[PDB]
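Reviewing the structure listed below.
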Amino acid sequence: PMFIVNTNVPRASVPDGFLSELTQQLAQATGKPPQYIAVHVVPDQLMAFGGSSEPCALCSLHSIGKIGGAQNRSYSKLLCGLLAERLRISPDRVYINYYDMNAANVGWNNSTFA
Amino acid sequence: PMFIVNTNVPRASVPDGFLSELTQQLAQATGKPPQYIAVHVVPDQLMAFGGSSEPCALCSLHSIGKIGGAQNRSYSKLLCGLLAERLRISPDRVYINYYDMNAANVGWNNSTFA
Amino acid sequence: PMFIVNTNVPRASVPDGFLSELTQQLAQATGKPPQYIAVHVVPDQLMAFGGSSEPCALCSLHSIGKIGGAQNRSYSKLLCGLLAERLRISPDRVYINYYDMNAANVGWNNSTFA
Ligand SMILES: CC(C)C(=O)c1c(Cc2cccc(/N=N/c3ccc4c(S(=O)(=O)O)cc(S(=O)(=O)O)c(N)c4c3O)c2)nn2ccccc12
């Protein structure tokens, strides 16, 4: 899986250990081994949410499987929780796009997962 | 809806008011309240369009509905017009990927829209 | 087509020539003129792969068609090869997500490709 977060929160406000915590917490939520999980945080962004420049985030979670109605509700609770706790972003100023990737459409180690 | 633009145009060439203008114009174009609209602009990128470093943009628009043939034509005219007017990017050096998002695949406020 | 690479490799490690090299190599691989090929390299990113921050890359390739099982395996060997050779990223620390875009969902030149 791959999780990306883009935010107008400044880099100095991202705590030590944030990437590692996102890895572990996504491993816990998805059940996927942590070795397969990639995470990416992009602070200091020029962004707005509902016309406002208060802290917000736009995020993506891609996974081969483990995406669906109930799963996505659980990941949203988990990930909004972590953004609120660690980056002080209100959950109502977060969007997370979920992508259920076909294995044939994910490349790794010179091939794909098909 | 959420609109992202990535560009090699430098940050100092992004005029004041641009995020708010994108928000307003996208709200009107999609027929949705501006509270739903998120915008994100990423200048100073290392990018080429047709092998040229001439100003260019790579963009995304994600929406739960209001995405489709005619609608996307209209959005392209609107958004290329803005990028041309504000960032001086030629419309033929802009790509915009449109995504019609399922409500279950968009997280917000500790849950999804499903 | 568009190819984006996000990486923790520093900016000074990206060869001069790299964006042009990707443009040419992807034009050849997709069978489309280089005028249609957009490339975007984002270095110095805060990211982790498998919980470690050894050089890695998270990438996307979008195309209107020319996406599928064997074609994606081919792209993956090509792009991992370039990333290993030019940026010194191990292939088993690269993800590439592939997107087969509908023409109506790609904006360009004030309209779409439909
Ligand atoms: C120890 C290292 C080398 C390793 O074993 C790795 C592996 C092992 C590996 C190699 C090749 C294939 C592979 N698993 N592929 C798949 C393919 C499809 C899967 C699907 S599917 O598209 O619905 O069939 C569903 C699911 S599930 O999450 O719904 O069970 C999978 N786990 C799939 C899968 O793992 C797993 N992946 N990986 C990724 C990043 C980093 C390290 C590794």
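Residue numbering for chain A follows Swiss-Prot; the residues present correspond to positions 2-115, in that order.
Determined by X-ray crystallography, 2.0 Å, according to the entry header.
From the backbone N, Cα and C atoms, a Cβ is placed for every residue, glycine too.
In Swiss-Prot this protein carries:
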- A:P2: active site, proton acceptor (ACT_SITE)
- A:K33, A:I65, A:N98: substrate binding site (BINDING)
- A:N111 to C: Causes formation of interchain disulfide bonds with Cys-81 from another subunit (MUTAGEN)
Maximum Cα-Cα separation (Å), residues A:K33, A:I65, A:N98 listed as binding substrate: 19
Other CB atoms, at most 10 A from the CB of A:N111 (mutagenesis position): 16
Recorded positions close to ligand 1 - of A:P2, A:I65, A:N111, only those whose C-beta is under 6 Å away: A:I65
Inter-residue C-alpha distance, A:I65 (substrate binding site) and A:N111 (mutagenesis position) (nearest angstrom): 17
Residues near A:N98 (substrate binding site) in space but at least six apart in sequence (CB under 8 A): A:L59, A:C60, A:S61, A:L62
Filtered recorded positions - A:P2, A:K33, A:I65, A:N98, A:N111 - keeping only those with Cβ under 8 Å from chain B: A:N98
Recorded positions satisfying Cβ distance under 8 Å to any chain C Cβ, from A:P2, A:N98, A:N111: A:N111
Position of peak Cβ density within 10 Å, selected from the recorded positions A:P2, A:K33, A:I65: A:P2
Rounded Cα separation (Å) that holds between A:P2 (active site, proton acceptor) and A:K33 (substrate binding site): 8
Nearest-integer angstrom distance between the alpha carbons (Cα) of A:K33 (substrate binding site) and A:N111 (mutagenesis position): 21
Secondary-structure category, per DSSP, in which A:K33 (substrate binding site) falls: coil
